[PDB]
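See below for the structure under consideration.
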Amino acid sequence: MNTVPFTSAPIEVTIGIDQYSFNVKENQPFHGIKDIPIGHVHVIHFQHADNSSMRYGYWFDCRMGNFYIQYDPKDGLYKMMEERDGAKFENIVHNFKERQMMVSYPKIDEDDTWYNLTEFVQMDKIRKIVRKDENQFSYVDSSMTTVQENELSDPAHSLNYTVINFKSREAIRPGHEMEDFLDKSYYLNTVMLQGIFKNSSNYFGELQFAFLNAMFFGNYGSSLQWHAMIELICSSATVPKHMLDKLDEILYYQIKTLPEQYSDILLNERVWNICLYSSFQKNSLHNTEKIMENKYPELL
Amino acid sequence: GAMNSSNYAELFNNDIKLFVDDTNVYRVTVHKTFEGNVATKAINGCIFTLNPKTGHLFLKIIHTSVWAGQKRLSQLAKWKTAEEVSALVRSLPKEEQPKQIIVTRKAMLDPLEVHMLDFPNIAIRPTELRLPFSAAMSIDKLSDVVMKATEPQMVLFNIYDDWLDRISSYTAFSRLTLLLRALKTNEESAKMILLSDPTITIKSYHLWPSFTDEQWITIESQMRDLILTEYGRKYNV
Ligand SMILES: N=C(COc1ccccc1)NO
């Protein structure tokens, strides 16, 4: 179990650590989060009490370094940093734990929610979507745009998700226009899975990362990416059986975790109605269709 | 974006554009089977592709053989239309290719857009106008060449005959749409109007009769007659 210490908490802020969130008061004696499960990526995220504008945060994996948070009064945000002196770090953490100044990652033992939301998400792939090679952790916020959004403006601050575009020459083989537009299997299996992602695990990892950025930061381009990746599978007549079964589990846990009162903005009516009721895979997502119908029957 | 009454003069500027109407591409007769079920029998159709500035009509005849063994024909018909329009554009020299293609039905937007991906600079546009191009098969010489076709074929016409020698393309398009609206609302009467006088003939190389300027005014009045007198019978006025 690993730890992310905080130098201090000079400004009042709501701190998220994965699905969990807590409130820290201005200059409250808070020095970080302990008992963070090893084996998963994690995200630590922030919404200041004064300016709810800009949710922002950091993706990280405690196996890749010792990380801490320090508020920067010039740039006005809580920054993640890496401590290279391992003994300085262990000594800082031990003192903060002894003084019981750290909150505990409150993971219920029965609860597989975070695993189920991050099953295919790997730090190395995150770092290719979010480019900042001098750090082992990745910053994301509410306003960052995607490479595809910038085509339709700062490139260094972009989310480099895989571009999916159903009316594009990549998606449509000359001479198969009707076939490829109405059945996207070519584009899913040959162009994307074999060509770009290499396997379904990397495809699902990007899909899961896009959902989590949409949910935790309100990142609109990430929501667009999540729905495009669902629609590409559902609009393919030919999808490996193991992929459909796994997709149903992935979406089930995403819909289960979504805050009820954000569903209006985080869920695209057209995509979901098409996927669940009109598409080739309309009968292949039993768990997802059951939770959607019982939790969000209005959207449909 | 969409084409409507507010931007109607754009049709007659010097940017090449084509209207595409797919109404008459997939045509059937519905009939009873010996068992008392219902079946369809396809008949020849056509794509109506028109330059509204010059009157040039590219009439691609759709022979019933193109439907043999195919499913979901009404959907295929839209993609076949888009394939044929794309083939026509590619066949034209660069300086004759359209800058815009306006489809008369919005269901043609995605099929045409996909077939024209190679032409990113050609705009594919819908329209709010309710154009009467479905009535093209009420023009006798067009109907005749479609029904006689025994194979796929493209036939080129000027749908304005020689009118542009005497009138502008705005006026010619207005006359055409009036004639076609009348043929669509009451074909028998519209055709009676156009041919009642045996002394006014259709030249071999024309589609419509050789009316003088004054006779076109009479003809055009008689067609309005018809469209306004229908409106009232259809609704109330
Ligand atoms: N379960 C929570 C709150 O979880 C925490 C975590 C650390 C400190 C305090 C509370 N909201 O979803």
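Here, residue 1 is simply the first one shown, and the rest follow in order.
For all residues, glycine too, the Cβ spot is worked out from N, Cα and C.
Record note (Swiss-Prot), mutagenesis B:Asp21 to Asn (Swiss-Prot position 1853): Reduced growth at 30 degrees Celsius. Strongly reduced growth at 16 degrees Celsius. The unchanged residue is displayed. Taken residue by residue with DSSP, B:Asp21 (mutagenesis position) is part of a strand.
What Swiss-Prot says about the mutagenesis result for B:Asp22 to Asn (Swiss-Prot position 1854) is this: Reduced growth at 30 degrees Celsius. Strongly reduced growth at 16 degrees Celsius.
Quoted from Swiss-Prot, the note attached to the mutagenesis of B:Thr23 to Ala (Swiss-Prot position 1855) states: Reduced growth at 30 degrees Celsius. Strongly reduced growth at 16 degrees Celsius. Around B:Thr23 (mutagenesis position), the C-beta neighbours below 8 angstroms that are at least 6 residues distant in the chain are B:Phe48, B:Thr104, B:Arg105, B:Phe133, B:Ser134.
One mutagenesis experiment catalogued in Swiss-Prot, B:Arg105 to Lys (Swiss-Prot position 1937), is accompanied by this note: Severely impaired growth. Reduced growth at 30 degrees Celsius. Strongly reduced growth at 16 degrees Celsius. Under the three-state DSSP scheme, B:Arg105 (mutagenesis position) falls in the coil class.
Same-chain residues at least 6 positions away in sequence with a Cβ under 8 Å from that of B:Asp21 (mutagenesis position) are, in sequence order, B:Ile47, B:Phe48, B:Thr49, B:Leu50, B:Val103, B:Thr104, B:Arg105, B:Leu131, B:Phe133, B:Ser134, B:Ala136.
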